[PDB]
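The block underneath contains the structure these notes are about, expressed in structure tokens.
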6 protein chains.
Amino acid sequence: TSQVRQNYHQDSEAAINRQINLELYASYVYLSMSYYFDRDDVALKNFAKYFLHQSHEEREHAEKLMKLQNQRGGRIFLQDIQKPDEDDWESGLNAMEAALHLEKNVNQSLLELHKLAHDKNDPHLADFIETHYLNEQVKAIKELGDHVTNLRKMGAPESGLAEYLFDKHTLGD
Amino acid sequence: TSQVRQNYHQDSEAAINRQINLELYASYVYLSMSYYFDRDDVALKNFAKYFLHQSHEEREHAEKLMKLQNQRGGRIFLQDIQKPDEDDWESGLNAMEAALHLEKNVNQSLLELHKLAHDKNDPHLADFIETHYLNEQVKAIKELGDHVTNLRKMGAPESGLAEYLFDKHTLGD
Amino acid sequence: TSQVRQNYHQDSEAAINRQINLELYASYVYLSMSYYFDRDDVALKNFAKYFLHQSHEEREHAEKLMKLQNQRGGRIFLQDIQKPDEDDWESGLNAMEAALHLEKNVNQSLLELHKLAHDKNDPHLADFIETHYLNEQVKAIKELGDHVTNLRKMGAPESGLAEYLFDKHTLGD
Amino acid sequence: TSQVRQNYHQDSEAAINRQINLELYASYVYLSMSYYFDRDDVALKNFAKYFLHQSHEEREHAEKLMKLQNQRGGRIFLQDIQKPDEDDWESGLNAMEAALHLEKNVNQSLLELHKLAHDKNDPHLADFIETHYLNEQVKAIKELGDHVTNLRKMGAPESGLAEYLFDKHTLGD
Amino acid sequence: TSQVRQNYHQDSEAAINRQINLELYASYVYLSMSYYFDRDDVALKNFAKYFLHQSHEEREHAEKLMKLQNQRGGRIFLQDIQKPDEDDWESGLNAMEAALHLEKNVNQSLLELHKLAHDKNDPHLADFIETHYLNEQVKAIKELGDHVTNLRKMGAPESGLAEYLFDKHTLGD
Amino acid sequence: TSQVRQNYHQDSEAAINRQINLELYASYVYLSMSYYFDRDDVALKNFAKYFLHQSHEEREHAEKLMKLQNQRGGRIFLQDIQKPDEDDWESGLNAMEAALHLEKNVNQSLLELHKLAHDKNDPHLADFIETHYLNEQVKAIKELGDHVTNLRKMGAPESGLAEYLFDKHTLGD
Ligand SMILES: O=C(NO)c1ccc(C(=O)NO)o1
Ligand SMILES: O=C(NO)c1ccc(C(=O)NO)o1
Ligand code: NA
Ligand code: NA
Ligand code: NI
Ligand code: NI
Ligand code: NI
Ligand code: NI
Ligand code: NI
Ligand code: NI
Ligand code: NI
Ligand code: NI
């Protein structure tokens, strides 16, 4: 067993490995959505930028977790990364709703991880989640919610005008 | 015969002269479209800027080819430049669709030129096309396609609002 | 009829369209001459620069006229652009003499246009010609005349030395 | 079918989708190796930096291909990303040899893709591979080969001294 | 066999070694011509500069090829470098004509190398030639052709005045 | 006979031509060694840099001599440049020992040239050797000797560790 390990339960170690896989999956989902808005029959440059940025942020989530794992003494075990549910996201509104759903999923997974960490009385891991992950998910969900509300009040996804204007006036700057 | 000529088939020379004429024709077409959007009963300043820029780019395409011709030892033979098909382009959407069609035309002509160059085992001419022309046409077509898709999703050419907003939010910056 | 049109006779409109075509033709002629001096069996870099610059200046002449047309309420009607008289200009001296002739041609066409403008009592169009075109042609003709005189006093086109030195000492800087 | 598609064979489209998946797989492999050198019982910071950089470069390979796909008119179809062959890479030397093998694999896949592109007479796609991928793989293989040779001449993986010094004197700067 | 070798035919390897030798030979020829214009009974400083620069450029051609060879897995085999055909180049015009001939020779050798590379379906080597060698030879030949034409139209090599003026007005700046 | 010649014995002229050939040969030898350390199965970047620099320095030795020759009134006569003795230099230590031997050879040739120059009472040529060549060879030999001693005291060429560390700690900076 690793010389640095201390107060690191194997249940925690397994949760960390699962969370790593999930963050990588989310990165894959966001990559999918981004290049779906790059298509010549969708053509929403700023939606594409937005989801590409979110993809890279989830990738950094994963890497932060892997470094945490090696720091505590656990061992990283990588699994396959599943293909996203869809290859075609229909609209900007629907991609936003999907992203909101995905982030609520990852949030619940993190909440159960923090619960397991408090239960195995691992306060350092509990605070690592408290600091680097919980509030980022709260912000991400509130932001996606704002986006969904605005796109809806504009008549998306019926009005193609709505998505075109949103792309310019919100996801530009 | 010119002292510099080497491995330059006369079939290639004829193709180059034809491509020169075609690039000049395209420049004329884009000039037409540009000043059609300058009209007081159309009045789309940014459409006008866009097609004027594209006109000058095609002019430089032609000049690059003429310099290539003199470099290989061929001789430039200029022909008349035909008037564009139309004097009135109806709308911004229709001008975009016409431009997309014209660029697919010039692309197919360039592809047949590259084929002829590979067949007469003229690798320098093949790579000149590979480098300075093929990818520029791929980019131009994808861009015009984006423009057509967006203008359509906004309700062009019915909605005059759509073309007015596109002119400002996409062809401005 | 266009909402901006005022005091713009249709005879003037036709003259403007013809002058546009002629300026474009001249641009084509200068393009021809330029790349004739780019040939490996002529090889006069500064002659080439000179006629390329003159080509682009005539192109701007045309565009200025097209904008004038749309400003007055007329409608631009583009015609074919004829191939230059020659594909081979023999020498620097002969190209200069041809250019002088072409500019005297375009000058006479502009003078008849100004006459028509004064006759249809269109003072704005008369002054547009007075300002942006007449004096430029006077300068261009005097300059080409200087060039022809110098090239002749040097023994062009017999002396190839003469054209080589002129290219360096006059068309360089 | 997409409005921009021209001369893009569906066999090419399938090859592109497969190459995208493979570049993503390679990125996953390099991520694995990197965080294997982050372990407290391996502890080779510069090996870790090296393979993390290579991971991000392969990720950009994938994204470049996805943008190419949307540009030509094809449609991106994402598949699962397989877990790397190993979870434990034994040594710096063995990780280098594995990386060399993986890059020879991806190189052969790209070579067969270029062959298919030349056969379906798709010169733009052939040159896209020629430019953005072939030489990068030649460089990567020669570099990994240098690394393997040096690590071997130093007595890796027996001598832990060898890997420690290589980490500092080659992968530092 | 070298660990990096992949898709590198031994016929290609032999062609590369021969091309290395030929580029070195050309460098030797240009060195010869340069210091022939340094002689007190020729005394053409700018001709000398010109051919010395061209000598060093051919030397870099050779070195680029040697690095390519080691990159693909081949092995560099150096041969003797033959003395130039002449020790006395008669005139500036004759040196230029000789240089034009030599560059057409090396161009044909490179063209046959590119043919062999396309035939052994080595696209990376084909593109290495396409990029770093073919167009440089096209430019070099067109430039030498310009020089020969100008020197001839000035009455070289009879007129010593012609070569003296060319040295100053073309090979200076 | 050349108008500038004064006190320049033909025996000296022949010695100069031979020394030119020898400096060029040495440049070829150093080029060989350099790209031998570029091989993926040798891979000593700094050895490669070192011998490439030495190659270019010998090339400048040759050119300095050729300019000296034209200055005194002699005539440069170029001969073939022989291939180096070896195509494979075994190790860094052995390349260093070979280079030391080659520089002692060229030094003895220069010493006999200075002797011939003092004997034909050519003090300018004697001092040209004294200044631009003798001390450079003394420095080069002492430096190569230092290198050989250090590589030996480190256990080269047995210890591959020794050559790897020398490459970094001495030939880097
Ligand atoms: O917050 C707690 N530990 O940190 C906790 C959870 C349940 C209990 C308990 O058993 N109360 O009776 O305590
Ligand atoms: O056999 C052939 N046609 O029937 C053939 C000759 C050369 C090529 C070719 O261009 N390969 O890349 O193909
Ligand atoms: Na290419
Ligand atoms: Na006035
Ligand atoms: Ni996340
Ligand atoms: Ni509690
Ligand atoms: Ni074009
Ligand atoms: Ni004009
Ligand atoms: Ni890759
Ligand atoms: Ni060369
Ligand atoms: Ni082929
Ligand atoms: Ni020397």
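Numbers in chain F track Swiss-Prot; the residues on display, in order, are 6-178.
Each residue, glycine too, has its Cβ placed from N, Cα and C.
Per Swiss-Prot, the features are:
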- F:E28, F:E63, F:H66: Fe cation 1 binding site (BINDING)
- F:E63, F:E108, F:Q142: Fe cation 2 binding site (BINDING)
- F:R23 to A: Abrogates interaction with NCOA4. Fails to localize to punctate lysosomal structures (MUTAGEN)
- F:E28 to A: Reduces iron binding and oxidation rate; when associated with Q-87 (MUTAGEN)
- F:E108 to A: No effect on iron binding but the oxidation rate is severely reduced; when associated with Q-87 (MUTAGEN)
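Positions of Swiss-Prot features highlighted on the structure.
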residue: F:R23; record: mutagenesis position; Cβ contacts under 8 Å, 6 or more apart: F:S114
residue: F:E28; record: mutagenesis position; Cβ contacts under 8 Å, 6 or more apart: F:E63, F:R64, F:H66, F:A67, F:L70, F:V111
residue: F:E108; record: mutagenesis position; Cβ contacts under 8 Å, 6 or more apart: F:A31, F:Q142, F:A145, F:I146, F:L149
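Looking at F:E63, F:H66, F:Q142, the binding-site residues in this record, the fewest other C-beta atoms within 10 angstroms of the C-beta turn up around F:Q142.
The record gives F:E63, F:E108, F:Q142 for Fe cation 2. Within 8 Å of the mean position of their Cβ atoms, the other Cβ atoms in that chain belong to F:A31, F:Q59, F:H66, F:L107, F:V111, F:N112, F:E141, F:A145, F:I146. Excluding F:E28, F:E63, F:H66, which define the Fe cation 1 site, the same chain contributes F:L27, F:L29, F:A31, F:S32, F:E62, F:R64, F:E65, F:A67, F:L70, F:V111 within 8 Å (Cβ to the Cβ centroid), listed in sequence order. Reduced to three states, the DSSP call for F:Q142 (Fe cation 2 binding site) is helix.
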